[PDB]
Amino acid sequence: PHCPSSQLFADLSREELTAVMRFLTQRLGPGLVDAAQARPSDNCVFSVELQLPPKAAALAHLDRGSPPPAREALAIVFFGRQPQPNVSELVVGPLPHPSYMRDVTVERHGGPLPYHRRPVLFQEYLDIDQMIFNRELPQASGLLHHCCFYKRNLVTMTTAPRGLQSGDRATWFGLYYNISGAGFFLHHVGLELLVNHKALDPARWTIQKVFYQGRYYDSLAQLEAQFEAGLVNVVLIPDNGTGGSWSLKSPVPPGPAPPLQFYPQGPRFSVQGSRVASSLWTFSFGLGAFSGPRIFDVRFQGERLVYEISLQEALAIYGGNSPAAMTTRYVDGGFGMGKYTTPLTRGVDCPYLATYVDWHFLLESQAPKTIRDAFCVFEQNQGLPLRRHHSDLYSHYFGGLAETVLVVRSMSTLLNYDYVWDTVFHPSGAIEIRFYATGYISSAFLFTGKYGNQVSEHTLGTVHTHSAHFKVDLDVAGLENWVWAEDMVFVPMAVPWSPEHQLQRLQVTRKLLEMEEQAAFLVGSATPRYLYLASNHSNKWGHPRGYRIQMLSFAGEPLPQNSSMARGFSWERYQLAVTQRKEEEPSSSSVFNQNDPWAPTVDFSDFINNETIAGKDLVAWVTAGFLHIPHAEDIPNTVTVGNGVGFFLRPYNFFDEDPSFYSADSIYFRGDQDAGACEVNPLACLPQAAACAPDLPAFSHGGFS
Amino acid sequence: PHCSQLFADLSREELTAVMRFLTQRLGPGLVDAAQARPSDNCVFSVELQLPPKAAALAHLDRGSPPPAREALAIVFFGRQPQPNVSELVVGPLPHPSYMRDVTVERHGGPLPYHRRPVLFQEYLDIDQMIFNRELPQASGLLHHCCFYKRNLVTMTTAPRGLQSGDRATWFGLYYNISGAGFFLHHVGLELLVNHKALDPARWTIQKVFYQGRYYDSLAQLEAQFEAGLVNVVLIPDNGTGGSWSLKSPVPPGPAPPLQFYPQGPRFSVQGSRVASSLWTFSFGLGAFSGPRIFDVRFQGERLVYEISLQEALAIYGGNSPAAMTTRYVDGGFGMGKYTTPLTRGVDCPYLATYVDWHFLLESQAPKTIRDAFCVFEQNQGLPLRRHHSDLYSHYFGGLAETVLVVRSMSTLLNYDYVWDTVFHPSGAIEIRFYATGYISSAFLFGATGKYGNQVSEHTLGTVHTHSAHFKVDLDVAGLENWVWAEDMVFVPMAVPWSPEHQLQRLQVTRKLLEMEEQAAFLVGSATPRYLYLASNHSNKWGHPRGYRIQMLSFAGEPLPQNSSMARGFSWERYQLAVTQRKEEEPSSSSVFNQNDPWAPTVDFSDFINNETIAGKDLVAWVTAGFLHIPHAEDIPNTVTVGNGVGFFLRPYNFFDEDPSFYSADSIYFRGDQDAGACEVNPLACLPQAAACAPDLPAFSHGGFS
Ligand SMILES: *[C@@H]1O[C@H](CO)[C@@H](O[C@@H]2O[C@H](CO)[C@@H](O[C@@H]3O[C@H](CO)[C@@H](O)[C@H](O)[C@@H]3O)[C@H](O)[C@H]2NC(C)=O)[C@H](O)[C@H]1NC(C)=O
Ligand SMILES: *[C@@H]1O[C@H](CO)[C@@H](O[C@@H]2O[C@H](CO)[C@@H](O[C@@H]3O[C@H](CO)[C@@H](O)[C@H](O)[C@@H]3O)[C@H](O)[C@H]2NC(C)=O)[C@H](O)[C@H]1NC(C)=O
Ligand SMILES: *[C@@H]1O[C@H](CO[C@H]2O[C@@H](C)[C@@H](O)[C@@H](O)[C@@H]2O)[C@@H](O[C@@H]2O[C@H](CO)[C@@H](O)[C@H](O)[C@H]2NC(C)=O)[C@H](O)[C@H]1NC(C)=O
Ligand SMILES: *[C@@H]1O[C@H](CO)[C@@H](O[C@@H]2O[C@H](CO)[C@@H](O)[C@H](O)[C@H]2NC(C)=O)[C@H](O)[C@H]1NC(C)=O
Ligand SMILES: *[C@H]1O[C@H](CO[C@H]2O[C@@H](C)[C@@H](O)[C@@H](O)[C@@H]2O)[C@@H](O)[C@H](O)[C@H]1NC(C)=O
Ligand SMILES: *[C@@H]1O[C@H](CO)[C@@H](O)[C@H](O)[C@H]1NC(C)=O
Ligand SMILES: [Ca+2]
Ligand SMILES: [Ca+2]
Ligand SMILES: [Ca+2]
Ligand SMILES: [Ca+2]
Ligand SMILES: [Cu+2]
Ligand SMILES: [Cu+2]
């Protein structure tokens, strides 16, 4: 019966956000508009979020005990009501009650930010739909009545980038049936429209091209005419149906409950604000609006391993029979991995008994909002030994330890993909960063196999690749680190005790990587089997104290350099790169690359620049991804099984021995001892320990927009 | 509130039945393996002989009668002018009447006697020699360095010599540590024992290695010690920490997470057969080959006829002779034969279903390994699939992932190998293997860094690679299958609507692999990103029904072909290979390769022989492995974290849609609906469903030998 239970990196709070918005409205001139109903020629505030502190100061505070650096915020402002409109980046502080505001644009980017680089606003999307649905589609209502039950029952979906050339803002939009309670993405009606929305005055916006069921037209006029002329043979795309194409609700009623996990003697970790603490682990967590999930000041048994691990960008490159598909290259940070974090459904997205946590933000609005259950944090019994030995030889003993990990997770739903961002903390001292793609695939109307598979009636599942970039600022036993590569080789040799014979002598090769360029591994290149970052200092046995990067990635072929667009996500070309850490190089991407990748705001390749990486504060940049050719089993959704991709950070002579030796949960007993004796073996007391019904919270869901 | 066996391993009776029959028909002269000497006649092994496929299938599908249930016996025929090992098929069970020598049929000639595995008694005899005859000759030295006075133990290596016919084995000497691994306590002495002679009296010691130097005999070593040329390095007898212990110095804290089935378990085990809602298969263990599964059926339909471990391999490098020539072909010892008991709540989850294995190896009566297998459902704490829609329609639809696992563990000397087969709700099968347990060590001398890392006082952790081979006989939608490779490519192109501009057009490349040699991928070769086996027949959307092999492997560089030994495990050279399935090609290895790899009994490369694989019964052969350079954190044991290696088998247009759409456990609800309303959302009723204390069984352990 019955059964128990330094925030310098925290994301800005409701107050802090409000505080900065007040200060902005005051100091920014009226004509300021609510971003959420702004127009191109308006002035407004697009985003307000935490500006991360410099490392030197942050550390001085965390370690040396000096005072905290100014807590600041960064605001992105669209300045439209202006002869030469610009986007500007403004640092506002110091919180909790700000007094200054500095334009860092020219500092950071060496010049103004072109207005065309700004992300398409929510209002801008609405205006575009007004044009399409009021001014444009009616011109073809003859056709639409015949194919598409026109009478409102159709929806548009954006693509990106928006044109062919720096400056452009023309966007292809596909049209789909507005299915109810299920993904529309699988119901392309066959029509795409090239909208030019560069003009500051929506009245001047035009439609450059039209694609319909396999053919280009110049206007909806033509397309309607040609349909009327009788040289457009409409194949009828249905409005309605049943199965996974049409639904997510299963036709099969609940059977017996699946397995459930619980903490029989209370949870073994705490979350206070942005800070998690456990027996072994300590870190602060959070979300960049655009860059997405991040962790800081990660400490294993009190000692810092990493200053920062943050998602940096995500990328989806498509191919297709149609214009939308065949030119789409989402640089998802230009929308926002944080901005589009969705709530975590208890018992689906994370285990029911996880600790859920809310996120607060201020984006494209005046008042801050909240995503409820944005994060989840929990311990998972992996059902699998961290370590184990059974000795039947000479001495009869057993010694092992079941693996229980600590997880932190957010999910981003950008249009149809749901990205899943795991950071898993292992009891061995290892950190694992994973990401899964799930959700709906993106589809096109089907009209010879070069561009994907047919996944349902009239539907091409368009081929594409996923990839993601991570900043990993390890500070292994201090700031000053070196990069080591180790591998294997065989060397023919006469057998010492019988030289008439030949043996193949297995050996270890070892090289220190001295310059940045030697630590930059292009995709498709051979990669050292052991690569690690290490300190000057050694462990008990005289080896440099190291942490090793090990990669789980099936990376797709990158967009060719021959493409002008590529410089906008040049990180795609590397598997891994280690560079000097620098304040002026905080990120591999920028929210402004999505709309102008031809003139990238940040260009990652520039960071790799022929310097020493021999004894500096280093930072590793890891790419992970894969190629996806959709298939029937992606309908309704793509499963996560086998699609996880990422990397491990594992200790390599960092410790003097395996930390888990002194685990509070390790089991050990001799063959002559009594394995059922509770005092001998803790597992024997488990049935007492766990003789209680768990107190499960009432199911709540974090709602919608 | 509380909460066809046509593939089954032979039972106690069947084993007894066969041994009785063998005793009778094998003439007198027949000794018990545990007592046998080289010149004796004895029965080494009795285990299931797997049925032919055509007959097995006829029974399983067409309903015809079962094929004869038979057994295979390995017999050592020593009491003979020309001694041989012979393979004998005995049947039909339950009460056998015949017995057929298949040796010459199968291997095209007699099995040389020197290929036989070293018997337990043979190991004991060898120790008599060492400890009675030999070591006393160097007791002067041994008293000085090693607390000689019995307190030392030997460990074998393999293969045994330099050339087909040889049977000389290096044995290292270690302190017989109590209740912890001896493997970390090499005293610095290895002895080359020649035990080829049928008369142990004639066995000799060809060489001696001590603390860095070679001697012809123990006479020599002692003569040279007493002559003042051998400088002993005292290796301690005793100590504390992970070098010496597996018992933690830290007392139990609060219990870790525990998983349970709140409305009963959702699978059954009847004998060798598992059944669940989705999955159906028979499981078991080959004495030598190890874990295997048969007649795997997703929702009633066969995906795989057989998935079986085939061989495991550990290739070493080192400063000393044992380390530098060791190549364990573990099947020559036996992955089943050395299955250890699974400790409840360490090796598998506490509430797993544990199952015993019966065997008859190197003895006259059958024995049992208690809790050899475990079978359980695991909540992965991670969604199989999920979508959150804030866009146009407000809905959520997902499904938490619960997998079905089957696991055994083999402890071969120091390593404990974990063998997972995980069955996913998506229709995917996953085969994993982890290496844990103790590393193998050597005494540390010399300044090279070429052969590993120092992991404790005076201990070299010797570099080596692990690898494992699996037979995967998929029968995708029937027997007749083809092999497909798909990948990606970019193709420059004029932008259709703006030909002044260039786009990189992503496309899918596809190729049918026609001949065996085209499906044979060497290690280090580029591999198609999508490789699958498929049927002639298509799904609803016209694509061939496929299952795809996706590989999680960090494979080490293979032993060079230049080595005569290599032919004994030539599968090591491939990542993957598809060949025609053939009755006369049942296995990629043989228990007789370990001792004569120079004249291999089975040579895998011979299977790949320039035939069609276009529309035959095909079988894939997957290699997985990795390089291990030991480091401090391998002491006391190597952890499983990130060391799992294996592959997935995923449906690729096999179905018409994701079968998890019709999951009994999928959650779905619209934003306008009530997510707490139990009738709407099953997760809401969970706190009722799981308001009960679990009835945990009293802890038992399966004991030792
Ligand atoms: C990008 O656009 C922003 C928005 O217009 C520009 O900010 C404004 O720049 C001028 C400085 O050239 C400032 O106003 C001026 O104030 C001084 C006295 O303080 C006076 O000489 C002038 O009569 C004028 O009013 C003001 O700092 C600033 N306004 C706001 C609301 O921030 C920005 O400079 C543009 N920058 C680039 C590089 O494009
Ligand atoms: C490997 O070793 C075994 C040692 O027994 C050989 O098997 C034996 O082969 C002999 C033939 O030399 C069989 O004897 C035959 O049966 C009757 C017994 O009444 C005998 O009088 C006949 O004249 C005939 O020689 C014996 O049955 C058989 N035993 C078994 C278990 O097979 C075997 O030949 C050897 N194999 C090879 C390939 O060298
Ligand atoms: C690890 O290096 C520290 C720090 O190293 C600086 O010394 C330069 C020669 C060069 O190596 C530079 O990269 C490196 O950052 C060593 O201590 C330093 O040692 C010097 C002696 O040469 C002293 O005079 C300095 O006070 C001290 N400087 C600092 C900044 O600490 C240290 O010896 C070494 N330790 C090991 C085990 O390698
Ligand atoms: C080697 O050392 C082991 C470890 O002590 C000895 O194991 C003990 O042996 C005695 C005698 O049989 C038993 O009563 C104890 O219960 C054993 N302990 C364990 C943990 O098994 C073993 O006997 C020694 N082997 C030798 C000397 O060869
Ligand atoms: C697929 O093949 C089946 C018969 O297979 C043989 O037929 C020949 C044309 C030759 O290609 C052989 O190699 C084949 O193995 C046939 O009976 C099936 O119905 C066929 N079905 C389809 C849809 O292709
Ligand atoms: C989806 O359906 C309803 C019509 O019942 C509509 O109000 C909604 O907005 C549709 N999507 C649109 C209009 O974009
Ligand atoms: Ca660093
Ligand atoms: Ca740099
Ligand atoms: Ca087959
Ligand atoms: Ca063949
Ligand atoms: Cu995808
Ligand atoms: Cu290993």
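The residue numbers of chain A are those assigned by Swiss-Prot, with the residues present covering 39-43, 57-202, 206-501, 504-761 sequentially.
Header says: X-ray crystallography, 2.9 Å.
In case you wondered, yes, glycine gets a Cβ from its N, Cα and C as well.
Over all protein chains present, the Cβ of A:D386 (active site, proton acceptor) has 25 other Cβ atoms lying within 10 Å. Sequence annotations record features per position, and here Swiss-Prot assigns active site, proton acceptor to A:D386.
Taking the Cβ of A:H684 (Cu(2+) binding site) as reference, residues of its chain lying under 8 Å away and at least six apart in sequence are, in sequence order, A:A491, A:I495, A:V519, A:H520, A:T521, A:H522, A:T694, A:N699. The annotation Cu(2+) binding site is assigned in Swiss-Prot to A:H520, A:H522, A:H684 on the grounds of experimental evidence.
In sequence order, A:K106, A:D529, A:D531, A:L535, A:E536, A:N537, A:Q636, A:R637 are the residues near A:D673 (Ca(2+) 1 binding site), counting only same-chain partners six or more apart with C-beta under 8 A. What Swiss-Prot lists as Ca(2+) 1 binding site is A:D529, A:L530, A:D531, A:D673, A:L674.
Secondary structure at A:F663 (Ca(2+) 2 binding site), taken from DSSP and collapsed to helix, strand or coil, is helix. Cβ contacts within 10 Å of A:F663 (Ca(2+) 2 binding site), excluding its own Cβ and spanning all protein chains shown: 21. The Ca(2+) 2 binding site feature in Swiss-Prot is assigned to A:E572, A:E641, A:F663, A:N665, A:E667.
The secondary structure of A:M211 (mutagenesis position), as reduced to three states from DSSP, is extended strand. Under its mutagenesis entries, Swiss-Prot includes A:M211 to V with the note: Increased activity towards 2-phenylethylamine, and decreased activity towards methylamine and benzylamine; when associated with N-394 and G-469.
In this structure, A:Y394 (mutagenesis position) belongs to neither helix nor strand by DSSP; it is coil. A:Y394 (mutagenesis position) counts 24 other C-beta atoms within 10 Å of its own C-beta, drawing on all protein chains shown. Under its mutagenesis entries, Swiss-Prot includes A:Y394 to N with the note: Increased activity towards 2-phenylethylamine, and decreased activity towards methylamine and benzylamine; when associated with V-211 and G-469.
Quoted from Swiss-Prot, the note attached to the mutagenesis of A:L469 to G states: Increased activity towards 2-phenylethylamine, and decreased activity towards methylamine and benzylamine; when associated with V-211 and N-394. Look at A:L469 (mutagenesis position): DSSP puts it in coil. Contacts of A:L469 (mutagenesis position) defined by a Cβ separation under 8 A and a same-chain sequence distance of 6+ are given as A:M211, A:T212, A:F239, A:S496, in order along the sequence.
Neighbouring residues of the recorded Ca(2+) 1 site, listed in sequence order and excluding A:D529, A:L530, A:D531, A:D673, A:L674, comprise A:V360, A:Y361, A:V532, A:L535, A:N537, A:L589, A:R637, A:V675, A:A676 (Cβ within 8 Å of the Cβ centroid). Cα-Cα distance from A:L530 (Ca(2+) 1 binding site) to A:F663 (Ca(2+) 2 binding site): 17 Å (rounded to the nearest whole number). Listed recorded positions A:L469, A:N665, A:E667, A:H684 compared with chain B at a CB cut-off under 8 A give A:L469 as the close ones. Of all the recorded positions in the record (A:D386, A:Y394, A:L674), the one with the smallest CA separation from A:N665 (Ca(2+) 2 binding site) is A:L674. Of the recorded residues, A:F663 (Ca(2+) 2 binding site) and A:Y394 (mutagenesis position) place their C-alpha atoms 28 Å from one another. Chain break remark: 13 residues absent between A:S43 and A:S57, end-to-end distance 25 Å (Cα atoms, rounded to whole Å). For A:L674 (Ca(2+) 1 binding site), the same-chain residues 6+ apart in sequence whose C-beta sits under 8 angstroms from its C-beta are A:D529, A:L530, A:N537, A:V539, A:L589, A:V634, A:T635, A:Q636, A:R637. Highlighted here are the recorded positions (A:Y394, A:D531, A:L674, A:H684) whose C-beta falls below 6 Å from ligand 7: A:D531, A:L674, in sequence order. Proximity of the recorded positions A:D386, A:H522, A:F663, A:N665, A:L674 to ligand 8, judged by a Cβ distance under 6 angstroms to any of its atoms, singles out A:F663, A:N665 in sequence order. The two recorded residues A:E641 (Ca(2+) 2 binding site) and A:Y394 (mutagenesis position) have their Cα atoms spaced 25 Å from each other. Cβ atoms within 8 Å of the centroid of the Cβ atoms of A:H520, A:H522, A:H684 (the Cu(2+) site) belong to the same-chain residues A:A370, A:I371, A:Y372, A:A491, A:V519, A:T521, A:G612, A:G681, A:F682, A:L683, site residues excluded. Summary for the recorded positions A:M211, A:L530: the Cβ-based neighbour count within 10 Å is maximal at A:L530. Recorded residues A:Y394 (mutagenesis position) and A:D386 (active site, proton acceptor) have their alpha carbons 10 Å apart, per Cα-Cα distance. For the binding-site residues A:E572, A:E641, the ranking by surrounding Cβ atoms (within 10 Å, all protein chains) places A:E572 first.
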